[PDB]
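Structure first, commentary second.
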Protein chains: 4
Amino acid sequence: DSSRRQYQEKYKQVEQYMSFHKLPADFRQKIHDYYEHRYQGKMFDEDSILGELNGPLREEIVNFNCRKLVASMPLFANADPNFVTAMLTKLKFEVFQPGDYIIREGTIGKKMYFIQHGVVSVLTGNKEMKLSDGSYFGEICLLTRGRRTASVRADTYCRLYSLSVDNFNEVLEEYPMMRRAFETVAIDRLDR
Amino acid sequence: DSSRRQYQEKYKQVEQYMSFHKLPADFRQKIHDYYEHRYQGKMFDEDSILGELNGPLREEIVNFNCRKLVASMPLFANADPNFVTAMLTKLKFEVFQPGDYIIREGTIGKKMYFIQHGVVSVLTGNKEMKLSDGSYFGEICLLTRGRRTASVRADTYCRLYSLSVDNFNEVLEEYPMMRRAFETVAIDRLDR
Amino acid sequence: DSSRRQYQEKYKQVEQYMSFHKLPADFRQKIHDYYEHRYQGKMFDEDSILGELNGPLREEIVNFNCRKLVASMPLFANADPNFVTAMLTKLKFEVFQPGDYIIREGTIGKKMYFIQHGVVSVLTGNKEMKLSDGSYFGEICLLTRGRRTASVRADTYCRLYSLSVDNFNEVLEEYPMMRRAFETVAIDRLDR
Amino acid sequence: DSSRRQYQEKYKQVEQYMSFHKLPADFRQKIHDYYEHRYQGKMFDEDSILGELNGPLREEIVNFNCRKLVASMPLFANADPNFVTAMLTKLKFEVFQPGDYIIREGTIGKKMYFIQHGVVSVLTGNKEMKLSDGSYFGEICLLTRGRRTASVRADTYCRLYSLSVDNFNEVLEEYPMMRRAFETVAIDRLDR
Ligand SMILES: Nc1nc2c(ncn2[C@@H]2O[C@@H]3COP(=O)(O)O[C@H]3[C@H]2O)c(=O)[nH]1
Ligand SMILES: Nc1nc2c(ncn2[C@@H]2O[C@@H]3COP(=O)(O)O[C@H]3[C@H]2O)c(=O)[nH]1
Ligand SMILES: Nc1nc2c(ncn2[C@@H]2O[C@@H]3COP(=O)(O)O[C@H]3[C@H]2O)c(=O)[nH]1
Ligand SMILES: Nc1nc2c(ncn2[C@@H]2O[C@@H]3COP(=O)(O)O[C@H]3[C@H]2O)c(=O)[nH]1
């Protein structure tokens, strides 16, 4: 029950923080829902727990939590299992709410995202497109080191895994040939 | 009430610390007032709270807390809202007390400051000048990478937002043309 | 008794974490045993404790904990005691469970391991070999900066001390001639 | 009383830690005395407290705690007060016990020390020399980037302030001419 207690107490700290900065009612309701969707009423010192484990256990855990995400993406499903583990280990779980700008067009992109669950809207000057479970986006800038070619907003609640450009290149340093998978997707999107 | 408790307990740690290092009465009174003005009797693990949020929520919070500061500075008011958010996100809130040397002339400058509320005195060999709400200072060294051209002391209590030279250049890396706003101010001040 | 309490409470956090991610029974049993073997039912803020000490005390502690490991390895036993201390200070204690892949062949190696207690199985295309107390492995890649030449799996429970490639080169920067000890072992293994 | 409580509880964690690693009685007595001399039965989250303050207050505190140390060293007493503050701010308080090797001859030196209180013995092949309150040592390697020219052991309990080579050069980057003070001392010692 110590996990729920930590959540309850922590959220109390949040309410007091929002009250201190006099945040509007609608904004506090948004913060409240984010915490609900993101932690589901439970909190553990994850960093501390995973830090107490060893490489093998941490890799087994991330592989288990991402089993579905993996089987749904040919990128991971047909790849060297060691490549998948290397990738998964670098991912950061993030939750975005409806309407949130995940990626803003024209800005310098330093991360890409894998959709665990949810729907995002991609806008290039017109013609909106949707991406859902099993797809990823934001790879163009990690490859070009340029500026975002489109904006991406969350349509539904989005449970995503982000990957920094540095971690992206680090993993590909060990698995150079996997860069082509990302380039194929980037090329196909740029020629659309 | 957990926010006040944290403050009360933390300040008790401070009193004991000052007692341990045998700090003079006037000095302890100064420390006491700083804590009062800086935290207003409440403390939350801000870093932890903001770290639990996502990019969107953190950006919405800083934009809200700095709404007034922003509208008061043509620098931000007339700029790309994304530039403002990028800037705001890098700021560090700091409180200075009357008489405090914020900037000492002749030293290597590695930060600039935006005045949220308060009055600072700028001294160049003579002719003191005042700056208040809505103005910023310390930009000359961020642009020249040289030495402070004047000293700056807090006149009243000062609620400021500092920006490191590294964060300054990082943001301008994405918004190169905004550097001119700072240069215009630096030029006008150097030619005075 | 505060050390046992910390363990008990921390492990409770683990059980709740594993329950939250719905980990399988066998997996939770594995995690349970790892914690048992790794902490033996006791936990202290080691980093904090050692951080409160000074260089001399920390060096005396690591030398004491590794006295046996040292006397068993000519590498340390016959070396400059200052070299040993420099090395020991960089080691990270790790526990691996039966069947765990400590090193996977073909991957980029960034660490080596010293066996405190346990048996590991080294597999090169065939001909498995065993290494035990007093031996070390993983040195080839720290010297070549290439890819692992063999896989290494824990046979029994393994209590090991790992050394990162950066810490390895850092220590050897001060004790350049000790690199030969590692090269002799790497050469002998590569010519087998 | 919360400062004493933190010490008492923390030291209890230490006793349990030493018991867990089965440290010898004499060693535990040494650890016990170190904690006594170093914290004098009181502990506060100093890093947290100073982190809550601002530049001015932190500088005023370190200047106050080091007032005596400063007036005793012409290096600081006759220097630009801003140079002193810059230096003091980089110092790390450390306590060494009788017989402790502060500096070992022939090793790569990355720090120097200022004696707040205590006596150290400097050994070059023979002719031992003593240094006490108001003196500093270890500057030769910070200037040469070579190897220690002598060993330095604590004679009495030593309350020292260490300065890393990086922080040393950083401060001197802003106060280039102060490097000569250290060179004069290094030259005089090398020609002895
Ligand atoms: N340019 C472009 N990007 C798309 C399209 N569909 C999805 N995207 C993704 O939207 C992302 C926006 O940021 P990036 O430019 O880094 O990468 C882009 C692609 O990953 C498309 O049709 N055209
Ligand atoms: N040199 C100069 N600086 C001024 C003047 N008015 C305000 N300032 C600010 O005082 C600051 C002191 O530090 P910097 O030289 O970095 O930047 C300086 C300016 O931002 C002025 O009239 N002359
Ligand atoms: N190539 C090879 N490695 C061995 C042998 N015996 C033990 N090893 C160790 O197994 C390790 C696997 O990773 P490295 O290639 O870095 O270093 C290897 C050696 O340290 C052997 O016979 N051949
Ligand atoms: N070489 C030398 N060092 C001395 C002497 N007296 C004090 N020392 C200090 O002992 C220190 C040992 O480490 P360093 O060589 O870095 O710097 C040395 C000096 O700071 C002396 O007479 N000769």
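The numbering of chain D matches Swiss-Prot: 443-566, 568-635, in order.
This entry, so its header tells us, was determined using X-ray crystallography, 1.9 Å.
Using N, Cα and C of the backbone, Cβ positions are placed for all residues, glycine too.
As given in Swiss-Prot:
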| type | residues | note |
| --- | --- | --- |
| BINDING | D:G581, D:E582, D:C584, D:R591, D:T592, D:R632 | 3',5'-cyclic AMP binding site |
| MUTAGEN | D:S594 to R | Shifts channel activation to more negative voltage, slows channel opening and speeds up channel closure. Reduces sensitivity to activation by cAMP |
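Overlay of Swiss-Prot annotations on the structure.
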| residue | record | Cβ within 10 Å |
| --- | --- | --- |
| D:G581 | 3',5'-cyclic AMP binding site | 23 |
| D:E582 | 3',5'-cyclic AMP binding site | 23 |
| D:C584 | 3',5'-cyclic AMP binding site | 20 |
| D:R591 | 3',5'-cyclic AMP binding site | 17 |
| D:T592 | 3',5'-cyclic AMP binding site | 18 |
| D:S594 | mutagenesis position | 17 |
| D:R632 | 3',5'-cyclic AMP binding site | 16 |
Distance from D:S594 (mutagenesis position) back to D:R632 (3',5'-cyclic AMP binding site), taken between C-alpha atoms, in Å: 13
Distance in Å spanning the most remote Cα pair of D:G581, D:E582, D:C584, D:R591, D:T592, D:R632, given for 3',5'-cyclic AMP: 13
Alpha-carbon distance [D:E582 (3',5'-cyclic AMP binding site); D:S594 (mutagenesis position)] in Å: 13
Additional residues surrounding 3',5'-cyclic AMP, by Cβ distance to the D:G581, D:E582, D:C584, D:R591, D:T592, D:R632 centre under 8 Å: D:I545, D:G551, D:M554, D:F580, D:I583, D:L585, D:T587, D:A593, D:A629
Collapsed DSSP category at D:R591 (3',5'-cyclic AMP binding site): coil
